[PDB]
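Okay, structure first, notes after.
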Amino acid sequence: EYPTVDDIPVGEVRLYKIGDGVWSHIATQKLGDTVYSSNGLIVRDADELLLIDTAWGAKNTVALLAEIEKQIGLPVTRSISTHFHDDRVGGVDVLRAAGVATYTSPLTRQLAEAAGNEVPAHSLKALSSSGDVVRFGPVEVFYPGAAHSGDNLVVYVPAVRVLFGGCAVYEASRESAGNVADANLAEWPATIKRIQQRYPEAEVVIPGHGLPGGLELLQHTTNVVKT
Ligand SMILES: [Zn+2]
């Protein structure tokens, strides 16, 4: 019952409750003949929300904010983008228009600028070296090293053991690497091992695209990226 491209109506964004104070958000775009979905996270803190990733573009991000107000009814006050691609920063300007304080690592801001993408307003310090971790409200933000992209971050919600892997982690049904234009295929297995070692109690692992699973998605990703 996790939302998919087969059931989300065109142009809509859906939320899915994962645990106490934690939702995923799911949005779609059609590229060529194929409809794709992308996941992010929403985490409650006191009477506000922290958003992890845009909903992949400005139009979807406007829909996301409306869906959040309808279903949750608390303000999004901060966001984190987990890497520089459109599915993560596309819609940052919508978030800024809506009064959200937008964050990512310094490297992501640089890569987003270089790519001509939207750029979060604020940098997360102390994330520059592989293995760096910072607390940010109700989550930990971890830079595990280069994988899908040079800058990719993961986000853990310690109270409920939810790991948002972003595009560093593949869904179970995905058996080929697909697009690796910004990837570091050599470092990806080591990066996965760092995630495994850091979050051994995670109960839910959310990939950047596709269905949630558990810690088995980590080794699955290594297997696919070698393949
Ligand atoms: Zn990407």
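In chain A, numbers come from Swiss-Prot; the residues present are 31-257, in order.
The backbone N, Cα and C atoms fix where each Cβ goes, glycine too.
For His178 (Zn(2+) 1 binding site), the same-chain residues 6+ apart in sequence whose C-beta sits under 8 angstroms from its C-beta are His113, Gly196, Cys197, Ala198, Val210, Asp212, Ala213, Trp218, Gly238. Positions annotated as Zn(2+) 1 binding site by Swiss-Prot, on the basis of a large-scale study or a structure entry: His113, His115, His178.
Under its mutagenesis entries, Swiss-Prot includes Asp117 to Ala with the note: Prevents coordination with a zinc ion and probably abolishes catalytic activity. Reduces thermal stability, but retains structural integrity. For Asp117 (mutagenesis position), the same-chain residues that are 6 or more apart in sequence and have a Cβ closer than 8 Å to its Cβ are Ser68, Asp83, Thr84, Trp86, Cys197, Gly238.
Per Swiss-Prot, the feature Zn(2+) 2 binding site maps to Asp117, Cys197, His239; the stated evidence is a large-scale study or a structure entry.
Fewest other C-beta atoms within 10 angstroms, among the binding-site residues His115, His239, are seen around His239. Apart from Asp117, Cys197, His239, the Zn(2+) 2 site neighbourhood in this chain, defined by C-beta within 8 angstroms of the site C-beta centre, holds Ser68, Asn69, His115, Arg118, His178, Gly196, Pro237, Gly238.
Taking only the Cα positions, the spacing between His115 (Zn(2+) 1 binding site) and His239 (Zn(2+) 2 binding site) is 13 angstrom.
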